[PDB]
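Enquirer: Dropping the structure in here first, questions after.
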Amino acid sequence: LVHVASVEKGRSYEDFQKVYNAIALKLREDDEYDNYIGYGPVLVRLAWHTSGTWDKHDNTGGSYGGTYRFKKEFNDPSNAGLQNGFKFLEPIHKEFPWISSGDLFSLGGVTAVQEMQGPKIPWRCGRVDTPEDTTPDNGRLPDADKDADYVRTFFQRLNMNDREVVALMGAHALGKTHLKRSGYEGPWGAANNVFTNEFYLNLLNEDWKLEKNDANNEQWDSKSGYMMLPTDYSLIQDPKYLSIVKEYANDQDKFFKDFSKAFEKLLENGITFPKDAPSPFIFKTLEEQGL
Ligand code: HEM
(Lines of atoms letter the chains of each structure in order from A and count residues from 1; the text may use other names and numbers.)
(Lines give C-alpha, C1' and ligand atoms only; values in the text may rest on other atoms or scores of the structure.)
Protein backbone atom coordinates (compact mmCIF):
# COMPACT_ATOMS: atom_id res chain seq x y z
CA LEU A 1 0.00 0.00 0.00
CA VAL A 2 1.23 3.48 -0.93
CA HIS A 3 0.90 6.34 1.54
CA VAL A 4 0.99 9.64 -0.36
CA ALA A 5 1.66 12.77 1.72
CA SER A 6 -1.31 15.18 1.52
CA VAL A 7 -0.77 18.66 2.88
CA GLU A 8 -3.38 19.73 5.43
CA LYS A 9 -5.66 21.93 3.32
CA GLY A 10 -4.30 25.40 2.79
CA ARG A 11 -1.55 25.07 5.38
CA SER A 12 2.00 26.30 4.97
CA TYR A 13 5.21 26.68 6.96
CA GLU A 14 3.79 29.39 9.23
CA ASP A 15 0.92 27.17 10.36
CA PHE A 16 3.30 24.41 11.39
CA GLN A 17 5.69 26.89 13.06
CA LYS A 18 2.72 27.93 15.21
CA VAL A 19 2.20 24.27 16.20
CA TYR A 20 5.95 23.91 16.86
CA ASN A 21 5.80 27.00 19.01
CA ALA A 22 2.86 25.79 21.07
CA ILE A 23 4.67 22.51 21.71
CA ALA A 24 7.84 24.34 22.61
CA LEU A 25 6.07 26.77 24.97
CA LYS A 26 4.34 23.88 26.77
CA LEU A 27 7.67 22.08 27.03
CA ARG A 28 9.03 25.11 28.76
CA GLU A 29 5.99 25.57 31.06
CA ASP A 30 5.38 21.96 32.10
CA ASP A 31 8.80 21.55 33.57
CA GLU A 32 8.03 19.41 36.63
CA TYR A 33 7.32 16.17 34.80
CA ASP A 34 9.53 13.20 35.59
CA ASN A 35 11.41 14.85 38.46
CA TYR A 36 12.04 17.96 36.42
CA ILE A 37 13.34 16.16 33.39
CA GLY A 38 10.38 17.64 31.54
CA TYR A 39 8.55 16.16 28.53
CA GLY A 40 11.35 16.47 25.95
CA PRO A 41 12.64 12.89 26.16
CA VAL A 42 9.25 11.20 26.22
CA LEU A 43 8.18 13.25 23.18
CA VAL A 44 11.27 12.11 21.31
CA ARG A 45 10.47 8.53 22.27
CA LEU A 46 6.84 8.97 21.21
CA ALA A 47 7.94 10.14 17.75
CA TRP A 48 10.26 7.14 17.48
CA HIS A 49 7.82 4.51 18.63
CA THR A 50 5.02 5.85 16.42
CA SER A 51 7.47 5.64 13.46
CA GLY A 52 9.31 2.48 14.46
CA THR A 53 6.51 0.04 13.86
CA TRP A 54 7.25 0.38 10.14
CA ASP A 55 8.00 -2.73 8.08
CA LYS A 56 9.83 -1.97 4.80
CA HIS A 57 8.61 -5.24 3.35
CA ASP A 58 4.95 -4.31 3.12
CA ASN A 59 4.74 -0.70 4.28
CA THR A 60 2.68 -1.61 7.32
CA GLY A 61 2.99 0.57 10.45
CA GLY A 62 5.10 3.75 10.28
CA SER A 63 4.35 7.37 11.14
CA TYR A 64 1.87 8.09 8.34
CA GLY A 65 -1.38 6.91 9.87
CA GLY A 66 -1.04 8.18 13.47
CA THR A 67 -2.33 4.82 14.71
CA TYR A 68 -0.97 5.25 18.29
CA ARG A 69 -4.32 6.96 19.00
CA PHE A 70 -5.96 3.48 18.81
CA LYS A 71 -5.99 1.26 21.91
CA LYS A 72 -4.11 -1.73 20.44
CA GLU A 73 -1.07 0.48 19.83
CA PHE A 74 -1.30 2.86 22.83
CA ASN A 75 -1.56 -0.24 25.05
CA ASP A 76 1.44 -1.98 23.52
CA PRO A 77 3.61 -2.99 26.48
CA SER A 78 6.53 -1.61 24.52
CA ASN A 79 4.86 1.82 24.66
CA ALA A 80 4.39 1.91 28.45
CA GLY A 81 4.79 5.53 29.61
CA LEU A 82 4.25 7.16 26.22
CA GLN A 83 0.69 8.07 27.32
CA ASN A 84 2.39 10.98 29.09
CA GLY A 85 3.59 12.33 25.74
CA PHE A 86 0.17 11.80 24.23
CA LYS A 87 -1.54 13.65 27.10
CA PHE A 88 0.97 16.52 26.68
CA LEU A 89 0.04 16.79 23.02
CA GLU A 90 -3.70 16.70 23.63
CA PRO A 91 -4.17 20.42 24.28
CA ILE A 92 -1.92 21.11 21.30
CA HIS A 93 -4.19 19.03 19.09
CA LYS A 94 -7.25 20.76 20.53
CA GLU A 95 -5.81 24.15 19.61
CA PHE A 96 -4.79 22.97 16.15
CA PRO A 97 -7.36 20.35 15.24
CA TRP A 98 -6.42 20.50 11.56
CA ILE A 99 -3.04 18.81 12.04
CA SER A 100 -2.99 15.08 11.44
CA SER A 101 -2.08 12.73 14.33
CA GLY A 102 1.04 11.44 12.57
CA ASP A 103 2.13 14.95 11.78
CA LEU A 104 1.66 15.94 15.46
CA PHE A 105 3.46 12.92 16.97
CA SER A 106 6.43 13.33 14.63
CA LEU A 107 6.51 17.11 15.02
CA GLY A 108 6.54 16.65 18.81
CA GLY A 109 9.81 14.76 18.43
CA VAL A 110 11.39 17.31 16.17
CA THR A 111 10.32 20.12 18.43
CA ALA A 112 11.68 18.34 21.51
CA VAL A 113 15.08 17.64 19.96
CA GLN A 114 15.48 21.23 18.77
CA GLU A 115 14.24 22.87 21.96
CA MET A 116 16.68 20.66 23.90
CA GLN A 117 19.62 22.41 21.92
CA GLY A 118 19.84 19.41 19.46
CA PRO A 119 20.34 19.62 15.73
CA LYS A 120 17.76 21.09 13.39
CA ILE A 121 15.61 18.29 12.01
CA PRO A 122 13.93 19.06 8.68
CA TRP A 123 10.31 17.99 8.85
CA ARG A 124 7.67 17.40 6.18
CA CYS A 125 3.93 17.59 6.62
CA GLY A 126 1.27 15.49 4.99
CA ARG A 127 0.74 12.37 7.12
CA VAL A 128 -2.96 11.38 6.92
CA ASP A 129 -4.90 9.57 9.66
CA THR A 130 -5.78 6.00 8.71
CA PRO A 131 -8.48 3.81 10.31
CA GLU A 132 -8.30 1.58 13.38
CA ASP A 133 -7.79 -1.60 11.37
CA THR A 134 -4.52 -0.20 9.96
CA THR A 135 -2.95 -0.19 13.43
CA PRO A 136 0.06 -2.52 13.49
CA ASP A 137 0.09 -5.36 16.01
CA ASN A 138 2.19 -5.20 19.12
CA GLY A 139 5.68 -6.64 18.96
CA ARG A 140 7.35 -4.53 16.28
CA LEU A 141 9.44 -2.40 18.67
CA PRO A 142 12.78 -3.71 19.90
CA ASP A 143 13.76 -5.71 22.98
CA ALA A 144 16.49 -4.26 25.23
CA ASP A 145 17.98 -7.50 26.61
CA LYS A 146 19.67 -8.50 23.31
CA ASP A 147 23.02 -8.29 21.54
CA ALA A 148 24.51 -6.44 18.58
CA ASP A 149 23.39 -9.06 16.08
CA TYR A 150 19.81 -8.57 17.29
CA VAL A 151 20.07 -4.80 17.04
CA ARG A 152 21.56 -4.89 13.54
CA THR A 153 18.95 -7.34 12.23
CA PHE A 154 16.12 -5.48 13.97
CA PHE A 155 16.97 -2.19 12.29
CA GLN A 156 17.24 -3.69 8.81
CA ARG A 157 13.43 -3.84 8.90
CA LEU A 158 13.45 -0.04 9.28
CA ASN A 159 16.00 0.19 6.43
CA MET A 160 18.68 1.54 8.81
CA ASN A 161 22.39 0.71 8.39
CA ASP A 162 25.09 0.60 11.06
CA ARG A 163 25.78 4.35 11.06
CA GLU A 164 22.08 5.19 11.18
CA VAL A 165 21.54 2.80 14.08
CA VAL A 166 24.45 4.11 16.13
CA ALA A 167 23.37 7.71 15.44
CA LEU A 168 19.78 7.06 16.38
CA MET A 169 20.83 5.36 19.61
CA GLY A 170 22.44 8.66 20.72
CA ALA A 171 18.93 9.78 21.70
CA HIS A 172 19.50 7.62 24.78
CA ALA A 173 21.36 10.60 26.19
CA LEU A 174 17.88 11.78 26.95
CA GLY A 175 15.53 11.01 29.86
CA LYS A 176 15.85 7.72 31.68
CA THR A 177 14.73 4.15 32.08
CA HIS A 178 11.91 3.62 34.56
CA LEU A 179 11.65 0.27 36.30
CA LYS A 180 7.89 0.04 36.27
CA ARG A 181 7.81 0.92 32.60
CA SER A 182 10.48 -1.26 30.93
CA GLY A 183 12.06 -3.32 33.71
CA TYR A 184 15.18 -1.11 33.55
CA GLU A 185 16.06 1.78 35.87
CA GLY A 186 18.28 4.84 35.65
CA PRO A 187 19.47 7.67 33.42
CA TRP A 188 22.21 7.20 30.82
CA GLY A 189 24.04 10.38 31.83
CA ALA A 190 23.97 13.74 33.53
CA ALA A 191 22.63 15.93 30.69
CA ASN A 192 19.35 14.18 30.14
CA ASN A 193 17.19 17.05 28.87
CA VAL A 194 19.88 18.70 26.78
CA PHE A 195 20.71 16.97 23.48
CA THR A 196 24.42 16.17 23.32
CA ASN A 197 26.73 13.30 22.37
CA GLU A 198 27.05 12.26 26.04
CA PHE A 199 25.69 8.75 25.35
CA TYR A 200 28.83 7.87 23.36
CA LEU A 201 31.22 9.48 25.83
CA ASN A 202 29.66 7.59 28.71
CA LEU A 203 29.76 4.30 26.84
CA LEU A 204 33.44 4.69 26.28
CA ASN A 205 34.55 6.40 29.44
CA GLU A 206 32.52 5.14 32.39
CA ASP A 207 33.52 2.07 34.33
CA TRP A 208 30.55 -0.23 33.67
CA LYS A 209 29.52 -3.18 35.85
CA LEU A 210 26.96 -5.80 34.79
CA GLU A 211 24.39 -5.83 37.59
CA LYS A 212 20.84 -7.01 38.15
CA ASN A 213 18.19 -4.38 38.85
CA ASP A 214 15.24 -4.78 41.18
CA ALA A 215 13.15 -6.30 38.34
CA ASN A 216 15.79 -9.08 38.06
CA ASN A 217 17.04 -7.86 34.67
CA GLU A 218 20.68 -7.29 33.81
CA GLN A 219 21.87 -3.81 32.95
CA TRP A 220 25.23 -2.04 32.93
CA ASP A 221 25.73 0.42 35.80
CA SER A 222 28.39 3.02 36.68
CA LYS A 223 29.49 4.54 39.99
CA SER A 224 28.27 7.93 38.64
CA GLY A 225 24.75 6.59 38.78
CA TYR A 226 24.33 5.96 35.07
CA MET A 227 23.13 2.88 33.21
CA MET A 228 23.18 1.27 29.79
CA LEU A 229 20.81 -1.35 28.44
CA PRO A 230 22.28 -4.53 27.02
CA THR A 231 21.43 -3.21 23.53
CA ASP A 232 23.24 0.05 24.28
CA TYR A 233 26.30 -1.85 25.53
CA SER A 234 26.23 -3.98 22.39
CA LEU A 235 27.41 -0.87 20.50
CA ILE A 236 30.82 -1.19 22.12
CA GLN A 237 30.96 -5.00 22.04
CA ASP A 238 30.58 -5.14 18.25
CA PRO A 239 33.68 -3.81 16.52
CA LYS A 240 31.75 -2.17 13.67
CA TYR A 241 29.47 -0.29 16.04
CA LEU A 242 32.42 0.55 18.26
CA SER A 243 34.20 2.51 15.52
CA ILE A 244 31.12 4.64 15.00
CA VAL A 245 30.60 5.21 18.69
CA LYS A 246 34.16 6.54 18.89
CA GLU A 247 33.51 8.81 15.90
CA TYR A 248 30.48 10.42 17.54
CA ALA A 249 32.21 10.64 20.96
CA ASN A 250 34.87 12.68 19.19
CA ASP A 251 32.81 14.87 16.87
CA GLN A 252 29.66 16.51 18.20
CA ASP A 253 28.84 18.20 14.88
CA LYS A 254 29.08 14.90 13.01
CA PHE A 255 26.76 13.26 15.49
CA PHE A 256 24.29 16.15 15.11
CA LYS A 257 24.32 15.95 11.34
CA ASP A 258 23.99 12.19 11.18
CA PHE A 259 21.30 12.09 13.86
CA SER A 260 19.29 14.71 12.01
CA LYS A 261 19.33 12.73 8.79
CA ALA A 262 18.55 9.42 10.43
CA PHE A 263 15.76 10.82 12.57
CA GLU A 264 14.11 12.56 9.64
CA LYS A 265 14.39 9.33 7.71
CA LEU A 266 12.83 7.35 10.56
CA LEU A 267 9.96 9.83 10.75
CA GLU A 268 9.44 9.66 6.95
CA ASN A 269 9.86 5.98 6.34
CA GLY A 270 6.74 4.65 4.37
CA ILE A 271 5.63 8.01 3.01
CA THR A 272 5.66 8.95 -0.63
CA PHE A 273 6.17 12.71 -1.16
CA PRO A 274 4.77 13.94 -4.49
CA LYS A 275 7.28 15.68 -6.78
CA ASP A 276 5.48 18.97 -6.09
CA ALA A 277 5.17 18.60 -2.33
CA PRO A 278 6.59 21.47 -0.26
CA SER A 279 10.27 21.27 0.63
CA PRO A 280 11.01 20.12 4.17
CA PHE A 281 10.47 22.77 6.82
CA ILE A 282 13.19 23.85 9.24
CA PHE A 283 11.51 25.39 12.26
CA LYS A 284 13.05 28.19 14.26
CA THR A 285 13.45 27.48 17.97
CA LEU A 286 11.72 29.71 20.51
CA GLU A 287 15.13 31.13 21.31
CA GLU A 288 15.81 31.99 17.68
CA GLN A 289 12.41 33.79 17.54
CA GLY A 290 13.01 35.73 20.76
CA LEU A 291 10.06 33.91 22.37
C1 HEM B 1 17.64 -1.28 20.06
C2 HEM B 1 16.83 -0.11 20.11
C3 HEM B 1 16.28 0.47 21.31
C4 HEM B 1 15.90 -0.13 22.45
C5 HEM B 1 15.88 -1.61 22.82
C6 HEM B 1 15.40 0.87 23.33
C7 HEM B 1 14.91 0.68 24.61
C8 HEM B 1 14.56 1.67 25.53
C9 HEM B 1 14.06 1.41 26.85
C10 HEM B 1 13.91 0.04 27.51
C11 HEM B 1 13.75 2.65 27.36
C12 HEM B 1 13.27 2.97 28.75
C13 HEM B 1 11.74 3.14 28.75
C14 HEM B 1 11.35 3.49 30.17
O15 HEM B 1 11.54 2.67 31.11
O16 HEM B 1 10.82 4.62 30.33
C17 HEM B 1 14.05 3.65 26.39
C18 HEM B 1 13.92 5.01 26.61
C19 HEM B 1 14.12 5.96 25.58
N20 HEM B 1 14.47 5.68 24.28
FE21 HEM B 1 14.89 3.91 23.48
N22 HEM B 1 15.46 2.12 22.71
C23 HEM B 1 16.01 1.90 21.46
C24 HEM B 1 16.13 2.85 20.46
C25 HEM B 1 15.77 4.20 20.58
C26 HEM B 1 15.79 5.13 19.48
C27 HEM B 1 16.11 4.69 18.06
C28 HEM B 1 15.36 6.33 19.97
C29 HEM B 1 15.07 7.57 19.29
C30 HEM B 1 15.87 8.10 18.28
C31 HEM B 1 15.11 6.15 21.38
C32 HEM B 1 14.75 7.13 22.28
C33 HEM B 1 14.50 6.93 23.66
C34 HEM B 1 14.26 7.99 24.63
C35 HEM B 1 14.32 9.46 24.25
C36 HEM B 1 14.04 7.39 25.82
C37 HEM B 1 13.78 8.02 27.18
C38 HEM B 1 12.27 8.10 27.41
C39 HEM B 1 11.91 8.79 28.72
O40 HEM B 1 12.77 9.31 29.47
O41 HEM B 1 10.68 8.82 29.04
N42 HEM B 1 15.33 4.80 21.75
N43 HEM B 1 14.53 3.03 25.24
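Residue numbering for chain A follows Swiss-Prot; the residues present correspond to positions 71-361, in that order.
Each Cβ is built from the backbone N, Cα and C atoms, and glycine gets one as well.
What Swiss-Prot lists as active site, proton acceptor is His119. In Swiss-Prot, a natural variant is listed as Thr120 to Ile, annotated with the note In allele 2. Variant annotation in Swiss-Prot: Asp219 to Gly, described as In allele 2; the structure shown retains the original residue. Per Swiss-Prot, heme b binding site is recorded for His242, and the stated evidence type is experimental evidence. Under the heading of mutagenesis, Swiss-Prot lists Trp258 to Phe and annotates it as follows: Substantially diminished activity. Look at Swiss-Prot and you will find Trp258 tagged as active site, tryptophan radical intermediate, backed by experimental evidence.
Map these features onto the structure and tell me what's around them.
Expert: Non-local contacts of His119 (active site, proton acceptor) by the CB criterion (under 8 A, 6+ apart in sequence, same chain) comprise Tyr138, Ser148, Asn149, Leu152, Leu211. In three-state terms derived from DSSP, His119 (active site, proton acceptor) belongs to a helical segment.
Over all protein chains present, the Cβ of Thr120 (variant position) has 33 other Cβ atoms lying within 10 Å.
The local packing around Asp219 (variant position), expressed as other Cβ atoms within 10 Å of its Cβ over all shown chains, amounts to 10.
Proximity of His242 (heme b binding site) to non-local residues of its own chain (separation of 6 or more, Cβ distance below 8 Å) is seen for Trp258, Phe269, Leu299, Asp302, given in sequence order.
In the three-state DSSP scheme, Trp258 (mutagenesis position) is classed as coil.
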Enquirer: How many neighbouring Cβ atoms, not counting its own, are there within 10 Å of the Cβ of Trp258 (mutagenesis position)?
Expert: 25
